[PDB]
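Engineer: Dumping the structure here so I can ask a few things about it.
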There are 2 protein chains.
Amino acid sequence: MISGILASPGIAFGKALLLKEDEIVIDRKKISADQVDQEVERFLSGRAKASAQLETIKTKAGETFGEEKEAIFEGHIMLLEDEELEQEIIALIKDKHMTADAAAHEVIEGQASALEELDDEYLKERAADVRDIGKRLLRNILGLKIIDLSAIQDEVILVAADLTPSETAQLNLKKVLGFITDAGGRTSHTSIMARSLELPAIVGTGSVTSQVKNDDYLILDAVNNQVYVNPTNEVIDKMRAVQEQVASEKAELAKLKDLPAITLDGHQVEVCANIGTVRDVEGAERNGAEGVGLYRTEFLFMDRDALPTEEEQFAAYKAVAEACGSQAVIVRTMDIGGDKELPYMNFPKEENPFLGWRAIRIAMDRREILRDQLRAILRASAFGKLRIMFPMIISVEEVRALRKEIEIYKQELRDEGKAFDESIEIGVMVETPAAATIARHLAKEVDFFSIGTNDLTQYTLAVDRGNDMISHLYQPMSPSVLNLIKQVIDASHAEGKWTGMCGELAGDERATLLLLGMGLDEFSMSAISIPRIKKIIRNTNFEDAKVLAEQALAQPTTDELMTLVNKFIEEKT
Amino acid sequence: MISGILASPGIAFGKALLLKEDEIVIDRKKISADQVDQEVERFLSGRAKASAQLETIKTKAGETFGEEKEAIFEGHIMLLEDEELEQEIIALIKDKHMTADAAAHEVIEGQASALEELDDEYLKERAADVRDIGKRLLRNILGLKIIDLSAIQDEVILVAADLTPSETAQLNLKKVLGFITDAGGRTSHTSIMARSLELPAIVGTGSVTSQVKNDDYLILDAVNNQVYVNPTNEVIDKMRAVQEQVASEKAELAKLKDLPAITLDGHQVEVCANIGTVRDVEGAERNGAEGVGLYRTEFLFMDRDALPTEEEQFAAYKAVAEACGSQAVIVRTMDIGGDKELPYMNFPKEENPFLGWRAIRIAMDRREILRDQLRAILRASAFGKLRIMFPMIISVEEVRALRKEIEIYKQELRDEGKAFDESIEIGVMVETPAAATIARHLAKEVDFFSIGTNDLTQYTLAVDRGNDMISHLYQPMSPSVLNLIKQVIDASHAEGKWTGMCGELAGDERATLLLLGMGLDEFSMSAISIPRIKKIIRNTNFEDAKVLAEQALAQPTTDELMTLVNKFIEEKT
């Protein structure tokens, strides 16, 4: 009867691999002066190896996982070569006549020890990565035999007390049919990989490695949360059928709108990622995004030290469109100028950037910007489902002037023998109280809306998103912002269009029932929030939420509206 | 058959005074070197007189009109003593060997001449005041006889081709039964005085002074726009009866609420002045204000180099309350922190002051400020009708916390044996889209609303009131702001309260029919706008305006809403 936390559901059958590591012996024997010069050379000679061996691991991470994991090694390597460590490690040996393995341990342990004093779980984990660098350094000076998880010639299950980020890079994903460890829990780096990799694995076993020997045959239920050791065929069979169900579950979920973004009583919404860069598509796919709800194109502009031309934009958009496969991306035209300047533009300062010459106000005062970009988006739409959406819309005037612009850019493309999706849908950010107010009018003029609650909150409450001194007044969960949200959604629906939401409220656990009840069609968020919200959605009853929403919309006070939400959560799941 | 522009309606009977002035002779005869030293002394000796005589006129203006007219003389005197004039006047005489009256004329004429090159009517008038200083200087060096309007021992009518601001100060208001001149028109300084003084007078006669001799008996109709010269008693009689009607008109208008702020079809609104300082009460009374709709207390705070204590505030408020007589003042608690900092507070900088720690957000983070002030207002309410109004309100939370505050401060006063109007009404600025959105909720909690459209526009459109680069987007006449205005007014009325407006829209000729049609109860503006708006109000039909308003509120476009307004003005007066 062994149970863990189960990080990924599924089933698997294979041999068990056990990572055994010998304890590192440290000699506290003081060294003589003649040994001072020799110990430094041993450290440099031992450090010389890890230098080249660490570099080899980096290259495997880049090809195996990508640049996201390749740079983490550079930080560890760059930190190791820090000139502060060279002087501090040598000084103790030269000054205290200590050994290199004992003196070096104090330096890396000293810094990591300072990090543990921190009262944050996020800073403590990084201290674990730093500690790992010094831990291996001691083995490197001694020249301890390394197992290396890359030397696997046969498929096996991976069992260990805990895995350090360094092992996950040089790990064979195809030869490992799963991962099992007794680490702390999801807060473990390897645990997150099981989720994104979508492979069965446990991390809270507690003491399975002490019960398993290498070459042991084990079957992972990852469904009943049980492990069978050398079990007959009656269990190897049950499991095999459990694995069948698992596979059918995929096959069914595989359907289009038949996704978890459905309440108990059958109400579906989209749930998507906001992104900045192709690189974010990875997190989106990892977290179960059904498409991209907001492609903040600014971020691509701050990914460069020059304004990206039509061609550079096109390429960037094309990549995204393609890295998204079948999925739709809502490409927002550029929003520079509140707290998001791009320095390379050298725009002049403003007294209130957030009430200033922002986003569309620029692209309309400098058509080359609007034109290059819209041109690029359109052209990229020849390569995947894209939508166009505009930021900082304030009037019907603005929308018509920009549609007219699209139509001009569309013809030019037609005339230059350049495909673009003629179906391409156009919408607007509703993130201004103006837009919210004339939502009915705007809804005739666009295909859709996405409510930017970060901004909407900001202007409706006149509280600067940046200003910590008044942060306590920044409440997107005000009777004032909610009402304006409702009013927008309703506008959508009255024209037979839809409203999504890319403001942070979409991703906020506390609004999910209200957003849902109020009929929001689409949620778009940081990818990392997709599962929390999906979970809430999948476990609500939609009808109940409507009732909730309605109540909340009548409250003159946030507190009073928080109460409704809470009594709901109490009574309803 | 002589007709002028009539600046003030009324009737008068009295003798005619004629201001005759001899032409100033200028000698272009070059002076010798021995005469250079003597001419400078003559200028200094002649300048010595005007120095003391100009100072005497200043003291008469202060006692006669007040500090508003006393400082204008200091500028003229300070400009005359400018060290640049001393060196430039002496240099030409010493360098060009010119005469003091001819050389001095070039210096003052030279600067005034540069001002005329300006293409602005407002800058040109000031050039007239500077020209006057040099014109009299020539008489002062020559020692020309001065008539002085203060030497009047008998009541007479004042007739002149044109009067310079200097004469208006040393003018006997009680001995002058009216003012008649052939100047340009209302753009004449003296013409404005007839309006504020409320005395019959003409400024566009054209050539009456050439037809009148001093000691002539004239009757001013100022009603039929005619002047009778030595007319029998049949006309001295008609006029006397015309004067009776005039007096009855006052008596009727005198009433109270039934004033000019009434549409043709009987709909009344209040029309008041926004003020900053007791000193503004004068302009308000001058321009026919029926009370004060917004007393921006910040302005009193920027009228000082220290934070005004409870006692200083009280005094300041008391004065206002009293300078307003029977009239109600809406005292807004302090609004510092957008474009209105007070430097003496040394508050820290903000990234977006207008979305920052503004107004009520301060007084709530520093109770001493809120307390002193509310204390002071309450106590001042023992001395005249005052209301309390709060700026930058965003939530029902804020209002309740502040009412609760009032109630505490009320008791303290009760306990310290300090009267305050127990009837004192409390309201809120609706100048946030939040407030506008929860207007229904807020309306239960306050006695009234005043819509701040400067701010409301700002946040609804996210356009900084300060930012000229996007000024073209600052449109309080958007379908978005108007709708929010309507929604607020309606909230008021639904609770049986009222909404006023102190934003600049109230004073904007183009909104007046809409504001009216939408049922706005109260308008408050710069005093100078009171008559334009009153005029529009008095000449509208209210029912028609409703229809107008309604139409305008359905337009998705400003232009389209401007069209309605225009076709109205065409067809309707």
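The backbone N, Cα and C atoms fix where each Cβ goes, and this holds for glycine too.
Per Swiss-Prot, the features are:
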- A:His189: active site, tele-phosphohistidine intermediate (ACT_SITE)
- A:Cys502: active site, proton donor (ACT_SITE)
- A:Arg296, A:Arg332, A:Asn454, A:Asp455, A:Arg465: phosphoenolpyruvate binding site (BINDING)
- A:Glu431, A:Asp455: Mg(2+) binding site (BINDING)
- A:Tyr122 to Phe: Is not detected in polar clusters. Is completely diffused throughout the cytoplasm. Does not affect function in sugar uptake or interaction with TmaR (MUTAGEN)
- A:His189 to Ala: Very strong decrease of the affinity and catalytic efficiency for PEP. Inactive; when associated with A-502 (MUTAGEN)
- A:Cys502 to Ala: Inactive; when associated with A-189 (MUTAGEN)
Engineer: Cα-Cα, whole number of Å: A:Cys502 (mutagenesis position) versus A:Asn454 (phosphoenolpyruvate binding site)?
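Structural biologist: Cα to Cα, A:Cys502 (mutagenesis position) and A:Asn454 (phosphoenolpyruvate binding site) are separated by 9 Å.
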Engineer: Pick the one among the recorded positions A:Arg332, A:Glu431, A:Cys502 whose Cβ has the fewest other Cβ atoms within 10 Å in this structure.
Structural biologist: A:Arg332
Engineer: Among all protein chains shown, how many Cβ atoms are found within 10 Å of the Cβ of A:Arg465 (phosphoenolpyruvate binding site), not counting that one?
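Structural biologist: Counting Cβ neighbours of A:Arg465 (phosphoenolpyruvate binding site) within 10 Å gives 17.
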Engineer: Sorry to bug you, but what's the C-alpha spacing from A:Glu431 (Mg(2+) binding site) to A:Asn454 (phosphoenolpyruvate binding site), rounded to the closest Å?
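Structural biologist: So the alpha carbons of A:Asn454 (phosphoenolpyruvate binding site) and A:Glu431 (Mg(2+) binding site) sit roughly 7 Å from each other.
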Engineer: Across all chains shown, how many C-beta atoms besides its own are within 10 angstroms of the C-beta of A:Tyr122 (mutagenesis position)?
Structural biologist: 8
Engineer: Nearest to A:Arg296 (phosphoenolpyruvate binding site) in three-dimensional space, by Cα, is which of the recorded positions A:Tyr122, A:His189, A:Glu431?
Structural biologist: A:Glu431
Engineer: State, in Å as a whole number, the widest CA to CA span among the phosphoenolpyruvate-binding residues A:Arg296, A:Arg332, A:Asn454, A:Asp455, A:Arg465 given in the record.
Structural biologist: 20
Engineer: On the three-state reduction of DSSP, what should I expect for A:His189 (mutagenesis position)?
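Structural biologist: A:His189 (mutagenesis position) sits in a helix per DSSP.
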Engineer: Roughly how many Å separate the Cα of A:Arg465 (phosphoenolpyruvate binding site) from that of A:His189 (mutagenesis position), to the nearest whole number?
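Structural biologist: Pair distance, Cα basis, whole Å: 32 Å.
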Engineer: What does DSSP assign A:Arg332 (phosphoenolpyruvate binding site), in three states?
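Structural biologist: Looking at the DSSP assignment, A:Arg332 (phosphoenolpyruvate binding site) belongs to a strand.
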Engineer: Roughly how many Å lie between the Cα atoms of A:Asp455 (phosphoenolpyruvate binding site) and A:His189 (mutagenesis position), rounded to a whole value?
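Structural biologist: Counting only the Cα atoms, the answer is 34 Å.
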Engineer: Long-range neighbours only, meaning 6 or more apart in sequence with Cβ under 8 Å: which ones does A:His189 (mutagenesis position) have?
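Structural biologist: Sequence-distant Cβ neighbours: A:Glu125, A:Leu163, A:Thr164, A:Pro165, A:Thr168.
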Engineer: Rounded to a whole number, how many Å is the Cα of A:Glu431 (Mg(2+) binding site) away from the Cα of A:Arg332 (phosphoenolpyruvate binding site)?
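Structural biologist: Here the two Cα atoms are 13 Å apart.
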Engineer: Using DSSP reduced to three states, classify A:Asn454 (phosphoenolpyruvate binding site) as helix, strand or coil.
Structural biologist: helix
Engineer: Measure the Cβ-based neighbour count of A:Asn454 (phosphoenolpyruvate binding site), defined as the other Cβ atoms within 10 Å of its Cβ.
Structural biologist: 16
Engineer: At the Cα level, what's the spacing in Å between A:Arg332 (phosphoenolpyruvate binding site) and A:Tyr122 (mutagenesis position), rounded?
Structural biologist: 32
Engineer: Would you mind pulling the DSSP three-state label for A:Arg296 (phosphoenolpyruvate binding site)?
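Structural biologist: A:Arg296 (phosphoenolpyruvate binding site) sits in a strand per DSSP.
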Engineer: For a quick check of packing: other C-beta atoms within 10 Å of the C-beta of A:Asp455 (phosphoenolpyruvate binding site), how many?
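Structural biologist: Step by step: centre on the Cβ of A:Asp455 (phosphoenolpyruvate binding site), count other Cβ atoms within 10 Å, giving 25.
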